[PDB]
Amino acid sequence: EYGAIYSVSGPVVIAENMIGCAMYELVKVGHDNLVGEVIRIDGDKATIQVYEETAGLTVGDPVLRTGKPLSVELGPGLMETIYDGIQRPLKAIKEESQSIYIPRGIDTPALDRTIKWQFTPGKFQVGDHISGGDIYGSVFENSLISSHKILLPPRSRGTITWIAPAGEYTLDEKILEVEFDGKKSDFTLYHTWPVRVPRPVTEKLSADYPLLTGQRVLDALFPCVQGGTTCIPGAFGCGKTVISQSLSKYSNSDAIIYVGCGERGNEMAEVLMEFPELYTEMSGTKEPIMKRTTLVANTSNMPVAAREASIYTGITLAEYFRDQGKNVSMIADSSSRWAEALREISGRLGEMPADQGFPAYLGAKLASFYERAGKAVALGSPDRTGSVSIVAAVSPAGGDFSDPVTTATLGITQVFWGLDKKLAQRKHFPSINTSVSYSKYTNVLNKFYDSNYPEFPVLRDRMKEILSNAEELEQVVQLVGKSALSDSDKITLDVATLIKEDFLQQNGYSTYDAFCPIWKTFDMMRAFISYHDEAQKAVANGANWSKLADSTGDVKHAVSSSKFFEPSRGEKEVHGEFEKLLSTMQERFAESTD
Amino acid sequence: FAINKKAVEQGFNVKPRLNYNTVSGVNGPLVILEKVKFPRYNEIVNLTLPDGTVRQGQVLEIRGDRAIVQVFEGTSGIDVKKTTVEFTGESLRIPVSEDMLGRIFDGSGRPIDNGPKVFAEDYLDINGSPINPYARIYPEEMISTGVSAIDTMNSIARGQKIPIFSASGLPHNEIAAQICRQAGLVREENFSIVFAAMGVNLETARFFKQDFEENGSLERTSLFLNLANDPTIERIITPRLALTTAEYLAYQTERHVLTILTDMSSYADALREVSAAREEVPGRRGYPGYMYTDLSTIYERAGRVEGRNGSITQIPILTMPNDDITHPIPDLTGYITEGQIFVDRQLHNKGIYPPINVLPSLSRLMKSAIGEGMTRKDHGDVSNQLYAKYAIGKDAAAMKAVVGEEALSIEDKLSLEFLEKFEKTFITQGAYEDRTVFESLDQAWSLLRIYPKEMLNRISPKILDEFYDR
Amino acid sequence: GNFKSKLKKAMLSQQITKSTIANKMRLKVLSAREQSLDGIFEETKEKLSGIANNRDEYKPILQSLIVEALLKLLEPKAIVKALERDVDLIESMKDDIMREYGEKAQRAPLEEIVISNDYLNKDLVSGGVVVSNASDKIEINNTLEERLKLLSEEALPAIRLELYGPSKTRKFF
Amino acid sequence: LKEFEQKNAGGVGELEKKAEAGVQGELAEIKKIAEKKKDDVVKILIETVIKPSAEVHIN
């Protein structure tokens, strides 16, 4: 088919003579073959969304079909590579065009056609029968990851005729030829897949293994588990970057997909060179970390349409990797910008909006997007298992914090991390709100705790109750000051303040200001609770609390400085210091208890 | 050297332009044509009224042989029989040359200094293209300003988009005048300054002109003046022209450029004006639900490129029309621009120039900008302790106002004393008085010494031991 | 205080004077360059006037002008307004253009042409043509002087480059 | 104060030469280069003006 550009209005184009097309099929438009998508069918006239700028267009311009939906390439070379919203390597484009700008209509292969990859035959030989999604050999990619498995794309089976031998092969070379009902299928190293269709899987499964982050409070109060979602609302300058950096640089995830949509960009301009030199000894003394994570960016100046395609691309890649069984965790900059783009494009279309001007289908979009995550058993003969987690942020600025995007997100999320703002003016980080936040995974994580830390769960309840009492008492402090406080009330007030100051701060950058292991956090829990309970008991048995505190003195400095230990000093020296601190504090209380 | 010949060889190429007389409908700032023979999208046209006056406009949307033109300079006196509209086949451009320095242009980018036309070296599309993030240098090279507050708590690096949040009847103009008067780095090349004046009054313009003449920096600067007595539609163009000029200078001459964008409030107002007639979906408070993208386009046009020494730093001036921060404009700006400078009102009410309240302000890039070799290492933790003490003084005074000194602890009195000394000696400075960063650190240490060694908790032991004494 | 105020005033006076002088100098330089360009334009106008006076040159050039105008219009009919003293060559080449219009295109040749019974002021233009739609609503100006005016700005960057050679300060273009 | 004023009153006179001395150089240089390139510019301009072109629109 061929058609003419009948009418243009901003990012919306209307063509003609388009009868054999189907909605969501890719199309090439303009003399520069810009990419677009089909939305509305009006007999022969069709409305195209364009992922590129305009003002070069004119009436009566050619258009072309593609006979395929929107898809991305899956295979090798994906890692260490930064792509645009539509999977184009920015560095390759820059260094080929020899320009600092981003020329429109520039087209390049999604994957390098120059690297010869080292393939070796796998669990299959010549003349076999295979099914969809089955690993049939691997290929070495990186020092960090040295076995990039290769498997048939889903919806493909039959009896294979020939398998290629080991050696170096460019991804474009055929290696396996199969016969479903005839030799009508030969498979190279890589393939593609339509984004909108979630990839199949053997079966979903429960997710209980905890997901570590190193951040003290998160692992303490509102843990996140491998497989599942978590929203992080907040305004500008709310430390969102801090959490992003922490989770990226520190985690047990087997792969990370950082996604930037409608972002400052300069965050890329920092992280890009920060990322590789931020060596982390994962899988042993393996310094490189960029092999642990790719990155797709989409700055604000980019055409609005890509700000949606980026998210689908990221989730697709995460699912693809999870199909190999390696755990994954994709991260989003702000779905708020995605909602903005959806609203703007729908309005330009002209359909009546829902509340706040947003398209009604936003809720379904978000629900499906989050549903794509989880933990399951990967399809394939080798019978491996994978899992994908997800986290994202929000940008509430409409005058509240219950805007439809936030409400829709909360409706499907299990972990909620509310963020304050005054804490930022107080330079207190992480600036989360322990007052308004919750999680729904502790119930099952209790099994893992009993496996390793059976005492751990029973402490956090009392831990949070301390804070609860703190904000229950502060009211009278504002009202009539501290006039009728008993010794116990002051004990609770002061220990809560100490907790806020010490245990609720990851400030700075150092061994103890960058990461905290689970055991160190557990020991700090033990120390804090022991101190509180012993002080309360000593005063209850009879002790002038003001005098008792003035006499105990340096116990506070000792417990506080306990955090300043170096995490990962062998899990014994730190343990010994915690033990001796406990002994000293208990003996000091005993002497001063009466 | 001869590559310029290769680029401009196309210049000796002449193509005619059609004269249409097909006015088919007009409603306010919109005109409609017909059978226009393959019009190009977002190109420019010229109108000749029967009186014999020339206006200008652009096409905004196109369907089959029907284009909607937008006229920047009014729409009155429009007929259907004596209207001469001729296309241009291009988007609007601008005569660009290094020669314009020391020239004054109207809001429409035309000389208004009684000077002749400038023989531009080239022309550029007013709107630009996004820059590949892969070729962006993260900011460094902290910038001195001669102002204690900014240089001590919100240091600025070469290449940064940071707004100023002020309200009506505040010396923001004078603050900017002092800043440009006290530009430079502490660690040189005199800055090249671009001023974009949109929707202002005569007094502000004359003040700025006199300030530039006094400092003498006029000779290395040029201006775009758009006042309140000029068409609102064209008002949105001036920032684009200024930004394009800054791009040309910085990234084809390797110059350090400073841009002062004024009255983003008026620009937003003009955006809302044009959107309302267009009948777009109002995102909030009437402002269209996509103006965020336009603000991004304006602001994300700054930074440092890999191979370009020249740098461009944007300091837009923003006025909240409620004395409030929750207004959509500052909210979106904060979402966009790293760093932010607030302006106090009580200090102005208390006659404390320059009236600034540090606590709301924040700089998200001062972290790497400061450090060793540029300042003594303490600077950062000193600033943090200053923040802590300042906030404690504020809330302690607030609570005292309810209970009074009788329920106050001694540390509360220390906080109040530190607050008063800080706000009456440290922040304040005369119109022509500047301080080195090291002098500011000396003042901060002197004020901090009011407290003992113990109360200082945001400071590592070694820093206290090294700088607690004189 | 009075001394400090007067010292600031003296600084202001000196700065005003020097800025004014610099402005005068730059204005004079730019005005001189403008004068040179204007002289060049005067010479160009003289050349156009001289060339218009030879029928031999005028005929093929006029034919090409009209052909270009028609190929812009893409209409089966057209009207031509020009100077009375030029109607001779137009009548000469009427059929030639009649067939050439289609020849360059791939449709049928033109149908008809009307020479408007009204003509431009001689002082207004030395020579050239003005072509108009059969409905006299869409028209194209190919007058030679108008051609000069149009070219005098689009090609200006190359003109200045030639006149002043390399920029000496552009390191990326 | 009067003595200080006497300095800013006689300041006139030098600025004249200070500026004009500088200006003559560029005035003369521009004059000479323009004189050199007169004929070349005229030739190219005439060629461009008389240039015959014929192009149907892309569509």
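Chain C uses Swiss-Prot numbers throughout; the residues present, in order, are 60-232.
From the backbone N, Cα and C atoms, a Cβ is placed for every residue, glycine too.
Features as listed in Swiss-Prot:
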- C:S78 to A: Reduces ATPase activity by 88%. Prevents assembly of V1 subunits at the membrane (MUTAGEN)
- C:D145 to G: In VMA4-1; is rapidly degraded at 37 degrees Celsius (MUTAGEN)
- C:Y160 to A: Reduces ATPase activity by 22% (MUTAGEN)
- C:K230 to A: Increases ATPase activity 1.3-fold (MUTAGEN)
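Overlay of Swiss-Prot annotations on the structure.
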residue : record               : Cβ neighbours (10 Å)
C:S78   : mutagenesis position : 17
C:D145  : mutagenesis position : 20
C:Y160  : mutagenesis position : 25
C:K230  : mutagenesis position : 14
C:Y160 (mutagenesis position) and C:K230 (mutagenesis position), Cα-Cα, nearest whole angstrom: 47
Integer Å distance between the CA atoms belonging to C:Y160 (mutagenesis position) and C:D145 (mutagenesis position): 20
Sub-8 Å Cβ contact with chain B: please pick out which of the mutagenesis positions C:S78, C:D145, C:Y160, C:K230 have it. C:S78, C:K230
Could you give the Cα-Cα distance between C:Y160 (mutagenesis position) and C:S78 (mutagenesis position), in whole Å? 60
Look up C:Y160 (mutagenesis position) in the DSSP assignment and reduce it to helix, strand or coil. helix
